[PDB]
4 protein chains.
Amino acid sequence: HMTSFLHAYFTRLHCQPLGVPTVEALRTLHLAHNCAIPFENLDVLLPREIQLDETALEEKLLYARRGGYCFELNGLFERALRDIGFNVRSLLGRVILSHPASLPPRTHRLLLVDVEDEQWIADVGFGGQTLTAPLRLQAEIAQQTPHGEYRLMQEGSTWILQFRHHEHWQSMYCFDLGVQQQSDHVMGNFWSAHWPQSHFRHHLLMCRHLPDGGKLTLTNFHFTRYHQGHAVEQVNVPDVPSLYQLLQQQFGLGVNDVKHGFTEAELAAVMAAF
Amino acid sequence: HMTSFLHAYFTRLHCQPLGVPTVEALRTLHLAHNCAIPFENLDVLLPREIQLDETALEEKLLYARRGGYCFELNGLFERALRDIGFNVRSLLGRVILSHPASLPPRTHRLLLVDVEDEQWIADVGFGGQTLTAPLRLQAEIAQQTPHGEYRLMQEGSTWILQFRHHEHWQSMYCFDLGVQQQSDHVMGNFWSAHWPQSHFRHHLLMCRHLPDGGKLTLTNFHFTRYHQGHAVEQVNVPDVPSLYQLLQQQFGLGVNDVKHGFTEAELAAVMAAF
Amino acid sequence: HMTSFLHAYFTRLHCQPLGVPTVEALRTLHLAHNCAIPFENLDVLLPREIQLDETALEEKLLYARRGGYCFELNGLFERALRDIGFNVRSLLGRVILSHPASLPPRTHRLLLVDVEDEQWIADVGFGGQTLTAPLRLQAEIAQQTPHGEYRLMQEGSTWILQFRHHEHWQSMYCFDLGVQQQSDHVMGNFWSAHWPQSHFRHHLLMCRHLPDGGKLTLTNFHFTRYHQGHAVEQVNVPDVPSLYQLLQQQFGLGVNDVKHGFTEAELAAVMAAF
Amino acid sequence: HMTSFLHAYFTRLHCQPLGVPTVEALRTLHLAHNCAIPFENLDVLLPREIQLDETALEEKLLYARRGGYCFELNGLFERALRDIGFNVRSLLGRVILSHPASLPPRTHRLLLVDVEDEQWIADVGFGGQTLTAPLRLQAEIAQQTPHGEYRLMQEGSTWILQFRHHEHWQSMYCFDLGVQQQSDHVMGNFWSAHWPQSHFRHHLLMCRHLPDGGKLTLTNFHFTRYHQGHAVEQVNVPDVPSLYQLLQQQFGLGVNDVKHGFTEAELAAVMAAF
């Protein structure tokens, strides 16, 4: 089967329809998503509100060929998986990367999927180190992904997904299986986009995934390409115009669109702040 | 026993020390609190950040003789009950009064107390209809309080709070027993104080409790006195100055204080917005 | 002559082209504008940034059939008068209606037009009591307008404008002939839309003008119609849906539009804040 | 003569009273100020409103031993010069350093002083390159200052200002002699502290002046000392604690104070955003 939405979803993912909800279907859609729809925080910098209702998400991520973060990406992904027939619901977790003194709020959205009597967690909105393939809800089991090795962890009642890096695991974010509501994400988005100390307000962030363990990475003007998890080439874009171009070339950002588009002069004012 | 804090706490509550954590101790401290420390949202209107660390709370609610809401009030209360020896932790719930189309975020804080092998919920920061006495965690049981009658539903794991009104139970807000973290309150406060559509940014709100089922109520210039739950006297303050006075008289607001005080001209700019 | 813009301008004003810049041309375009493009502050309440570059103005006020305030309205009007050949530039003035203790900032934009060796001030963005016809820059001279009587008094190189209200004269606002720059308006808009105590953030405001001294007035749910300056009929809209309708009927608001439109659920969240 | 204010002003300036308003008095007070009261934007980063009424200025800049920027510094300075008997009023100008495409708003405050039948412009609030000694209102005349050579200029009613950079002249800000009102500064401060793209919201900025053409410079963790206009020593502070210390040592920031003080943990949250 294929709903109106599900249609342009597959269309944007440069992928072929799927009607049967199976671990393999997930496996691919995930990577598809990860390569098609970039991780971007540009609506936060050029001041511009982020709606999270399936429609705004549809018109932003699909039609306008734009990106987003936690809430937007997994919000769209959640819809797709649902229309395809899977059993999903979002979850909120705490970003603990920076290794904070005290647990932070529920800033990160992620998906919980029930496929073939097991429970997996799909997440395409974590940015740089996001997963690129579902993982099973189990501790220790060093799971594998097209772009890395991760390890969940049943600590009491809050799982602690962590990944392999430089000979040992790093915590990325903790969460629990508690239900969440649309508003809980709206609040999550509100925090992230408006709390003065939120990093998302202090630098442009883009990240797109490629087929063979490769990925792109923009952080203001610092562009970087990776292959099989290695830093191959690192360009430092020299100007706004040049960057405006890089956004459309490398990440395939829909710079035009009656609604969600944005002039190049706007990208200039945004980078000007830094 | 009595800690430095616990000291000025009792001092502000115009109450006598208590060292033994029992339902009765709770019973009274609750009402004490409800009558001494007013519910106020003034720091939200005159723009002015709300810290929630025990110290800012101490200096705002105790020393400066000021009020606050959910987060501040129950934040202070939680500390006290803790220092007195009780077993407490905060909980976040969703305000459903307005009977919203879809569940709202975790805007409200409240306390869970374990006294004599049972579980009670104390809450002094809900404002107008806050409880004025602990309640037992049980369904149907129409519980009684110095200022009203409440009933807790048991919809799943989550609970709902209600109170009588025209011979029919009315739900105030829902909530479950999930753990919360300081940050979760900071986020709650952030939402409440800064989300554009938050009602707290559109009108002054004050509310203080009196011994015999009475309470005071300000909503901008509309002042109201209540006895045994009845509207006895309703004055419509005519001017800023007059109101400035009313805040100190009726609610016992510490209008002066190196830090948390505020001029009367400031209150004027605040009410000027409306 | 007629530029691409000037085209849809006249089209929105349900008016016939004009190519000769004369006091009479001004006289009508002013009233035209005043009846076609409503005074609205809706983008301020549903959080949504207000661009002021001729293009955003064009797309919002003309194509989407929406309204605006000081900055937007006169901004569009200024362009028109310019393309028609007049001699115009904006001015910033201080809103003194509330009769403030100390002069407020330059919140209000207005136009200065040099027609037939004289200087006139056109202003369609003041809302409720805006002018509806150019006025001559001269003191005492009680000038006449389709919707009221005005007057100009002196106190420096700065100008004060008034209108006879209840039985006599009283100040509306002041300003001076100093040059302004786009950014100065951007700042003016930033203030008005974001300074916490700005009244525009605390209630919906709409106002549209009618041919024979009549006008429409919305303030949240309070709708009011006026004839020859008199309150004929005052309805108190009972619900969001009904109001959503009233916005399109009475004011002719373009509720749809890829970009500047807004759902009715959005208007509900906005009125929910109050 | 010496007013209550003027008293602690001199006390903070580690300077001896002056009662006669002369170019020489200005000459020194300026340098005095420039070395005593640092240029700081810390209240912008840890969210915290900036009042500009003489009293808040007094309590922040003098009693709490804290710094500020444009509005606060020159605001305090203006009061002093006034109480001492000079003839002063503030002016607003536009920061053109970055060499913007179009004129920016009136972000910068500065002083205009009438001493011995001439007109000078004093400004202690511009930060890094602020003046350190009055200048005469005259074009071309390459004027000299304890920390640099500034050439003023013309171009219509406006005046530009520059300093020898590299060796070519780099326009700084610009302005006109138009009157300004308190609100005009409040709006200016509003812009600077809240407009999302304002650089002041993206990094900590501190700058203090020293006696012999030397000055200190903090930009986040990049500390720098200068002598006779040369970069002697550049330390890159390694941690928040260490920086907290550097603020009190090198710039003499009053880190404590019932009101304007700030914990070290607060500084951490601020730097954490970057």
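Residue 1 is the first one shown; counting continues down the chain.
Each Cβ is built from the backbone N, Cα and C atoms, and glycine gets one as well.
According to Swiss-Prot, the protein carries these features:
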ACT_SITE  C:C70  active site, acyl-thioester intermediate
ACT_SITE  C:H108  active site
ACT_SITE  C:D123  active site
MUTAGEN   C:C70 to A (Swiss-Prot position 69)  Loss of O- and N-acetyltransferase activities
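Here the CA atom of C:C70 (mutagenesis position) lies 8 Å from the CA atom of C:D123 (active site). C:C70 (mutagenesis position) and C:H108 (active site) are 6 Å apart (CA-CA, integer value). In the three-state DSSP reading, C:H108 (active site) counts as strand.
The Cβ neighbour count for C:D123 (active site), using a 10 Å radius and every protein chain shown, is 27.
For C:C70 (mutagenesis position), applying a Cβ distance below 8 Å and a minimum sequence separation of six or more within one chain yields C:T107, C:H108, C:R109, C:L110, C:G125, C:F126, C:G188, C:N189, C:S192.
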